[PDB]
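Beneath this line is the structure, given in structure tokens, with notes to follow.
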Amino acid sequence: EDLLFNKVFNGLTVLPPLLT
Amino acid sequence: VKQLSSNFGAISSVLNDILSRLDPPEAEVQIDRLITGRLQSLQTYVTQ
Amino acid sequence: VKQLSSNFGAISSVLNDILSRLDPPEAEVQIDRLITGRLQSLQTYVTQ
Amino acid sequence: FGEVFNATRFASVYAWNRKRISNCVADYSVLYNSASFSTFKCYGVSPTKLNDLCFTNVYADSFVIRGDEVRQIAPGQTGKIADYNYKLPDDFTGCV
Amino acid sequence: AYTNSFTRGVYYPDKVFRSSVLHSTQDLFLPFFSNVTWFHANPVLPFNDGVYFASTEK
Amino acid sequence: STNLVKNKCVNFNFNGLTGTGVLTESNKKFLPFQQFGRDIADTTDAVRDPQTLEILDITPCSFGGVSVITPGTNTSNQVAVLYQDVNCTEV
Ligand SMILES: *[C@@H]1O[C@H](CO)[C@@H](O)[C@H](O)[C@H]1NC(C)=O
Ligand SMILES: *[C@@H]1O[C@H](CO)[C@@H](O)[C@H](O)[C@H]1NC(C)=O
Ligand SMILES: *[C@@H]1O[C@H](CO)[C@@H](O)[C@H](O)[C@H]1NC(C)=O
Ligand SMILES: *[C@@H]1O[C@H](CO)[C@@H](O)[C@H](O)[C@H]1NC(C)=O
């Protein structure tokens, strides 16, 4: 699961996902 | 975001430039040309 | 239904009162903005 | 309408006055074709429409201006007289 | 004589700072691998749209 | 011309560069002829002021959405409020 997580302004916001 | 810098047929892309070299009766016509373009672009974003 | 009561930058929202106030030489101006706004409303409804 | 158009003394621009006018029958026929008005024009309402369009409340103003300056009594321009004495909101719905 | 520039005549086209990016511009440039006159040692030349001009000596 | 305040949402104007935001001091290094910086998407994110010859970071002035958390009006009238991606000091 680590090898996988290593391989891949004005009115605009990004909301976080509910599950971390 | 790169669409916030197109005229769509206006004198500039900045509202502080149409509100500085135009009187209110003439700046309405130029602000509407920006409003129409920006609405079009936002709605294209939301469809895709 | 409710978008039928926006001016879209015309003098009236009711075309009976657009034809009551600004007529043909100027209705080709005021009626056209209503046509433009209502067409876009309808297209958004059909795409969604 | 007949007396305002024929009042003998009109006020100057800065002291323009309002004839509070309501609850009556307005007949624009002769007013339209009196064949004497060097400048009849208006906005918002077509010149042939007002004849039957009923109105909520109507206000009449009057003054005296310099000749050439007449154009400056219209929405969306400038001129020493339209700058400081009288200007018309850009959503104007009357006649001049 | 005539000679060949290789990659010469690039100027900063504005006052804007930019960090590590690739920015695209439209302007008046000297095309790469061009046909540049050679002069030794002179005459009246044209201008017509800007000029690149190099020179060599001590 | 006038003085320059830092760490407050202001309306700035440098030579014709007009905007609004909060100005801080930076760790960039322009080139002597360069007068302001901009990033990808071409927004101005730095500037040089024409008297100190110091470059300043520009950061938009905090904004966000407001959501209210309701336990249902059929149960209570209490609510909580979330200010989205805003530090708590600025409310
Ligand atoms: C005003 O005076 C003229 C000139 O005699 C007259 O013909 C007209 O009927 C009068 N009233 C109005 C409302 O014009
Ligand atoms: C440059 O143009 C001249 C024009 O006659 C030509 O003779 C010469 O060969 C050209 N030089 C190059 C490097 O293409
Ligand atoms: C909502 O209120 C009504 C009226 O008091 C009650 O009958 C109902 O049970 C309530 N709904 C709940 C508690 O989910
Ligand atoms: C919020 O502001 C405080 C005060 O400076 C700061 O210490 C903190 O790092 C900021 N961010 C968070 C997530 O608390």
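Residues 819-826, 855-866, in that order, are what chain A shows, numbered as in Swiss-Prot.
The header says electron microscopy, 3.7 Å.
Using the three backbone atoms N, Cα and C, a Cβ is placed for every residue, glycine included.
A:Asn856 (variant position) falls outside any helix or strand according to DSSP and counts as coil. Within 10 Å of the C-beta of A:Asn856 (variant position) we count 9 further C-beta atoms, all protein chains included. The note that Swiss-Prot attaches to the natural variant A:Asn856 to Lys is: In strain: Omicron/BA.1.
Cβ neighbours of A:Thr859 (variant position) (same chain, under 8 Å, six or more residues apart in sequence): none. Quoted from Swiss-Prot, the note on natural variant A:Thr859 to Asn is: In strain: Lambda/C.37.
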